[PDB]
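One structure below.
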There are 2 protein chains.
Amino acid sequence: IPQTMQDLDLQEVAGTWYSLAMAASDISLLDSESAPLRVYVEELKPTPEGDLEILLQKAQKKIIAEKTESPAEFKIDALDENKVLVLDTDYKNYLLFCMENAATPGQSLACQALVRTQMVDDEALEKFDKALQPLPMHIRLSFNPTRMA
Amino acid sequence: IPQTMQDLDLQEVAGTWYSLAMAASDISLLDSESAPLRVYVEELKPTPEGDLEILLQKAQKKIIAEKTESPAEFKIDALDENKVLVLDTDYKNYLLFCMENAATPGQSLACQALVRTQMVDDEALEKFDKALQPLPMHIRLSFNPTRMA
């Protein structure tokens, strides 16, 4: 399991994001545009309470991630996953997160690199690959954010 | 455009191989088991003349790669590709190659890491990623060689 960010300022992740890259432990989770975890993030909507709404494109999808005692871990109930982990962000340019089913990570771990603009950002990708370096990924995809936007 | 091995001893690549990892410039080339370049190498069969027969599983497939003046470049007429390039090998453990359509690389470049045993070999994977590092890949897959075998 990836380590989560210390000192996440949750309200600062608000607004528009684009999915630049995705990676997963199981090829089947990401392998076509209709694969279960091929979801493209369009907005992060933190709530006054400290929870995190995630709006996605597949068709639109709305996932609410409920806060926990760890500022960077959230609970969900969607996509056959139950946890969202924020690995790292600088709020203004890139954000890295993963989703897993905490009771079966090896069939469920899927991570993304999100960016604030429709540009490919090679530094965000380097940070994404370093984050994934010890994780057991079998598919990694990178996108031109323009296409889905 | 990846560079090819100097001093390829072609006859030494003969015999059984397994596809450990695949990567491609276009996601669609590799994205399902029925993707055009999702082909699993089972044997490399060099010919007396210096050409290179490649046996693959999708269903079996036989590709004959014809020699050129470059010992590590071959010509093919299959999978909508026309060139096979041997990037690096040590004959006894791992081999890296790419196929491309020399007239449209960005839509066709697909590379693999092959291994001699049904084991995951993390060093062959590191060499494969290093070979890929400046190439424009958008999908990378890695396999347990046991499965297809």
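If you go along the chain as it appears here, the first residue is 1 and each next one adds 1.
The header says X-ray crystallography, 2.0 Å.
Note: Cβ is positioned from N, Cα and C throughout, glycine not excepted.
Database features, via Swiss-Prot:
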type    : residues                                  : note
VARIANT : B:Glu43 to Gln (Swiss-Prot position 61)   : In variant D
VARIANT : B:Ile54 to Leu (Swiss-Prot position 72)   : In variant W
VARIANT : B:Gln57 to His (Swiss-Prot position 75)   : In variant C; found only in the Jersey breed
VARIANT : B:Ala110 to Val (Swiss-Prot position 134) : In variant A
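For B:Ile54 (variant position), applying a Cβ distance below 8 Å and a minimum sequence separation of six or more within one chain yields B:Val41, B:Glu43, B:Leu44, B:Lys45, B:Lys62, B:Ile63, B:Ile64, B:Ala65, B:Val84.
When the neighbouring Cβ atoms lying within 10 Å are counted for each of the variant positions (B:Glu43, B:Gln57, B:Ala110), the highest count belongs to B:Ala110. Cα separation, B:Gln57 (variant position) to B:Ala110 (variant position), rounded: 16 Å.
The distance from the Cα of B:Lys58 to the Cα of B:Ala59, across a stretch of 6 residues left out of the model, is 5 Å.
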